[PDB]
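One structure is given below, encoded as structure tokens.
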Amino acid sequence: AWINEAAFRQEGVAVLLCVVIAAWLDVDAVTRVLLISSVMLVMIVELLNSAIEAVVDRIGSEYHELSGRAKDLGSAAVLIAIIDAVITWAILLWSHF
Amino acid sequence: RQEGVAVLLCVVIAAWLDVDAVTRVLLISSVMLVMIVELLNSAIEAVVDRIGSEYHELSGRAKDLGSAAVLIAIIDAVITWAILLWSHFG
Amino acid sequence: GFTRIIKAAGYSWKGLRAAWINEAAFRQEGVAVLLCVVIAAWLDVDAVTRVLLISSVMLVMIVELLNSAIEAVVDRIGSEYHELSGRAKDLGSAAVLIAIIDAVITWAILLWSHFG
Ligand SMILES: CCCCCCC/C=C/CCCCCC(=O)OC[C@@H](O)CO
Ligand SMILES: CCCCCCC/C=C\CCCCCC(=O)OC[C@@H](O)CO
Ligand SMILES: CCCCCCC/C=C\CCCCCC(=O)OC[C@@H](O)CO
Ligand SMILES: CCCCCCC/C=C\CCCCCC(=O)OC[C@@H](O)CO
Ligand SMILES: CCCCCCC/C=C\CCCCCC(=O)OC[C@@H](O)CO
Ligand SMILES: CCCCCCC/C=C\CCCCCC(=O)OC[C@@H](O)CO
Ligand SMILES: CCCCCCC/C=C\CCCCCC(=O)OC[C@@H](O)CO
Ligand SMILES: CCCCCCC/C=C\CCCCCC(=O)OC[C@@H](O)CO
């Protein structure tokens, strides 16, 4: 039922779409691999960030300074993952058009 | 752990195969990512187990989200090996 | 849907900021990454090498951030020591080191083949 939340669907379908698009693109193996891997990683990192968010909320509702930092650090990881994804697709698909 | 031998075996084959530098890096990197995600998933589990042995909807949710990450990483590894080996023997 | 990006983006900055400000080891790691990203960008290589150079050091930062979050969770739960507390950080620290060794090896292989 974690899969059914209206956020993962949006994240997932975005990642899933790119994998499909990369699967159809006329690129060589190394490019196709890198295209898929970057989007997959984002999904991987987000899943890990959500898992951390679960552990924090598991402890309780009472806000602690460290509780917020873990979430921010986890969000930062996703941000970096998404940037790496955009840079990857840019560098590889640039001048491909 | 079994994975260390498994990772080695993956590295053995990667070095065994006659592939260029870029392809050889991609193969081993994909395998290493699985270890990293598994290690990170294992870390998350260790935390959850410590807080309480008792069941909580949030405790099981983290473990599920963590195991899915491992799955996706493994899927990514298979796709990588499939694609590159297909191209290599193409 | 548009707002979900903004909220998420704001957290990420707090994460990078807190990580930066609190540790010298992080800032120096951050600098090492940024220099690596820069060097790869101007380097005369093909796109696949450039991406591999960038991706690998990015991954170091990703795992570093993720492990840092796990550490924050452990420290949150209590001052108290624990075998499962040490285990969590031990596992998370291993992941960080693997990502770096890969990064070092990958960066070493690519510059070998390019300059040798
Ligand atoms: C449980 C088994 C799942 C993994 C093996 C079977 C399905 C995946 C096959 C390889 C990945 C498919 C995506 C790559 C693709 O579509 O382009 C094919 C092309 O790159 C071959 O050179
Ligand atoms: C010309 C270059 C094209 C660049 C393509 C950009 C998209 C490629 C990879 C990024 C995948 C992002 C999917 C994950 C995602 O954004 O969802 C998480 C986010 O909504 C959290 O707020
Ligand atoms: C508003 C809809 C947006 C859709 C997402 C963006 C679409 C991205 C690419 C569309 C073209 C697909 C690639 C087709 C192609 O390159 O052909 C591959 C080659 O095998 C042809 O022989
Ligand atoms: C994907 C859209 C998000 C915003 C776009 C901004 C992208 C930022 C950096 C991506 C670098 C793009 C240039 C890559 C490139 O191929 O350099 C040109 C070179 O190949 C000329 O042969
Ligand atoms: C041609 C033969 C080489 C094939 C290499 C394919 C690489 C696929 C996965 C790499 C990850 C290795 C670790 C596997 C693992 O952790 O599973 C262990 C667990 O499922 C046992 O219950
Ligand atoms: C030259 C500038 C860098 C080139 C790539 C630019 C990156 C483009 C878009 C990335 C920002 C998307 C924001 C998504 C986000 O907030 O991350 C979600 C995370 O923090 C929590 O899940
Ligand atoms: C393509 C993007 C490169 C990302 C590589 C990893 C970045 C790691 C650290 C950079 C985070 C920037 C935050 C800087 C910061 O917090 O300074 C604010 C504070 O010091 C004001 O005194
Ligand atoms: C303070 C944080 C700064 C973050 C900046 C984000 C980095 C954006 C793009 C990284 C550089 C990649 C572009 C490399 C490129 O296009 O050159 C390739 C070209 O020389 C091939 O002929």
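Here chain C follows Swiss-Prot, giving residues 7-122 in order.
Technique stated in the header: X-ray crystallography, 2.8 Å.
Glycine residues also receive a Cβ, built from the backbone N, Cα and C atoms like all the rest.
C:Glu70 (mutagenesis position) has a Cβ environment of 25 other Cβ atoms inside 10 Å. Here Swiss-Prot flags C:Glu70 as active site, proton acceptor, drawing on a curator's inference.
Annotation comment: Swiss-Prot describes C:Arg10, C:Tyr17, C:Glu29, C:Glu77, C:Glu86, C:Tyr87, C:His88, C:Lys95, C:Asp96 as ATP binding site. There are 7 other CB atoms within 10 A of the CB of C:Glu86 (ATP binding site), with all protein chains counted.
Within the same chain, no residue at least 6 positions away in sequence has its Cβ under 8 Å from that of C:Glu29 (ATP binding site). What Swiss-Prot records for C:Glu29, C:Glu77 is divalent metal cation binding site.
In the three-state DSSP scheme, C:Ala15 (mutagenesis position) is classed as helix. All protein chains shown were included, and the count of other CB atoms within 10 Å of the CB of C:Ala15 (mutagenesis position) stands at 12. For the mutagenesis result C:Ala15 to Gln, the note given in Swiss-Prot is 49% of wild-type specific activity. Inactivates wild-type subunits; when associated with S-73.
According to DSSP, C:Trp26 (mutagenesis position) is assigned to a helical segment. Quoted from Swiss-Prot, the note attached to the mutagenesis of C:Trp26 to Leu states: 23% of wild-type activity. 41% of wild-type activity; when associated with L-19.
Non-local neighbourhood of C:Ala31 (mutagenesis position): empty, since no residue in the same chain at least six residues away has a C-beta under 8 Å from its C-beta. According to DSSP, C:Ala31 (mutagenesis position) is assigned to a helical segment. Among the mutagenesis experiments that Swiss-Prot reports, C:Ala31 to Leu is described with the note: 93% decrease in activity.
Under the DSSP three-state reduction, C:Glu70 (mutagenesis position) is assigned to helix. Quoting Swiss-Prot on the mutagenesis of C:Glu70 to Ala, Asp or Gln: Loss of activity.
One mutagenesis experiment catalogued in Swiss-Prot, C:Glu70 to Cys, is accompanied by this note: 50% of wild-type specific activity.
Swiss-Prot documents C:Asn73 to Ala, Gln or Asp as a published mutagenesis change and attaches the note Loss of activity. Around C:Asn73 (mutagenesis position), the same-chain residues six or more apart in sequence whose CB sits under 8 Å from its CB are C:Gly98, C:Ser99, C:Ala101, C:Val102, listed in sequence order.
One mutagenesis experiment catalogued in Swiss-Prot, C:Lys95 to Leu, is accompanied by this note: 54% of wild-type specific activity. The secondary structure of C:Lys95 (mutagenesis position), as reduced to three states from DSSP, is helical. If you draw a 10 Å sphere around the CB of C:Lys95 (mutagenesis position), it holds 17 other CB atoms from the protein chains shown.
The mutagenesis experiment C:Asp96 to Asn is recorded by Swiss-Prot, whose note states: 27% of wild-type specific activity. Inactivates wild-type subunits. Almost no change in activity. Within the same chain, no residue at least 6 positions away from C:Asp96 (mutagenesis position) has a Cβ under 8 Å from its Cβ.
Under its mutagenesis entries, Swiss-Prot includes C:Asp96 to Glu with the note: 76% decrease in activity.
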**Request:** Round to a whole number and give the Cα-to-Cα distance in Å for the pair C:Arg10 (ATP binding site) and C:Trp26 (mutagenesis position).
**Result:** 25
**Request:** Of C:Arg10, C:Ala15, C:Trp26, C:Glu29, C:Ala31, C:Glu77, the recorded positions listed, which put a C-beta under 6 Å from ligand 6? Please answer none if none do.
**Result:** C:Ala15
**Asked** How many whole Å apart are the CA atoms of C:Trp26 (mutagenesis position) and C:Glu70 (mutagenesis position)?
**Response** 12
**Asked** To the nearest whole angstrom, what is the C-alpha distance linking C:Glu77 (divalent metal cation binding site) and C:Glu86 (ATP binding site)?
**Response** 14
**Complete:** Within the same chain, the residues at least 6 apart in sequence whose Cβ is under 8 angstroms from that of C:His88 (ATP binding site) are none
